[PDB]
Amino acid sequence: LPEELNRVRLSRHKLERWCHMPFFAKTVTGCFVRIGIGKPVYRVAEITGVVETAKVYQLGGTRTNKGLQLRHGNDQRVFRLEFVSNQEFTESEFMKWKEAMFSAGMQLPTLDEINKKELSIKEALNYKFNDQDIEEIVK
Amino acid sequence: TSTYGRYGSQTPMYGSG
Amino acid sequence: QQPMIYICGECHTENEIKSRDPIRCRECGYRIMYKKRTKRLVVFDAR
Amino acid sequence: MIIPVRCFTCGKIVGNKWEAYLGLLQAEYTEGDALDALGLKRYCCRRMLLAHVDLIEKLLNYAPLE
Ligand SMILES: [Zn+2]
Ligand SMILES: [Zn+2]
């Protein structure tokens, strides 16, 4: 279903609150994003890890140069956090992603996996900043 | 205050660049 | 769902400070910050 | 700190004359001539342009942001 898959969709507004929070390669790795390719067609890709690009770009108020190593079945390349769209996974895009996953051979994540992963972002959002992370963030 | 999108703020594409 | 937003001292940049947290700005890092104007019906009489 | 809106004694509007007064004083005119050039007959309204101190500038020097 597309509705259950949009629960872990990391929109463009949520990523602005974890630009310098540690454990970025643990809570983010697992969710899906609607990266814009470009005309209005979109392709859902899996978050394999985290990379850092040499180009610095501004995204509204803040500004980040980090990348996002994505993959859609087999075709993989470097992307940016500015091309991500806030739209939800449509039926056509959902079917396209399902077909790509079936063709690539990657087993579809189980429903319980998404159910237990969606809570990660929720528990990270309300995380108290009591440790020594503000110093690294400001640096 | 999770995501006040209200659509969005004109999202750029990859191939457009 | 009000996280008690604040305004930094010199940066004048909004910050979300909750209870049991240090009083510092999201960037640079200072120790001074003020509050924002209330949302009440501030009505005066031009007398 | 800022030019009042009306003269305390008389009541005539004087707020809309500070900029004109500064301009006339800058061009060539003096104070004794500028005051009656603006239209201030009574001596009670003439203090607003002579006694007033413009402290709003120093306040504006402490810009909050940028
Ligand atoms: Zn600070
Ligand atoms: Zn007068």
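Chain A residue numbers are taken from Swiss-Prot; in order, the displayed residues are 355-392, 397-497.
Going by what the header records, the deposited coordinates were determined by electron microscopy, 2.9 Å.
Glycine is treated like the rest: Cβ placed from N, Cα and C.
In Swiss-Prot this protein carries:
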MUTAGEN   A:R401 to E  Loss of binding to single-stranded DNA
MUTAGEN   A:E410 to K  Reduced binding to single-stranded DNA
MUTAGEN   A:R429 to E  Loss of binding to single-stranded DNA
MUTAGEN   A:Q434 to A  Reduced binding to single-stranded DNA
MUTAGEN   A:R435 to E  Loss of binding to single-stranded DNA
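Known features from Swiss-Prot, placed on the structure.
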| residue | record | DSSP class |
| --- | --- | --- |
| A:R401 | mutagenesis position | coil |
| A:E410 | mutagenesis position | strand |
| A:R429 | mutagenesis position | strand |
| A:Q434 | mutagenesis position | strand |
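The shortest Cα-Cα distance between A:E410 (mutagenesis position) and any of the mutagenesis positions A:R401, A:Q434, A:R435 is the one to A:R435. Of the listed mutagenesis positions, namely A:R401, A:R429, A:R435, the sparsest CB environment within 10 A is found at A:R435. Here the mutagenesis positions are A:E410, A:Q434, and the one ringed by the most other CB atoms within 10 angstroms is A:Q434. Cα of A:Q434 (mutagenesis position) to Cα of A:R401 (mutagenesis position): a span of 12 Å. Between the C-alpha atoms of A:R401 (mutagenesis position) and A:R429 (mutagenesis position), the distance comes to 10 Å. Counting only the Cα atoms, the space from A:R435 (mutagenesis position) to A:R429 (mutagenesis position) is about 7 angstrom.
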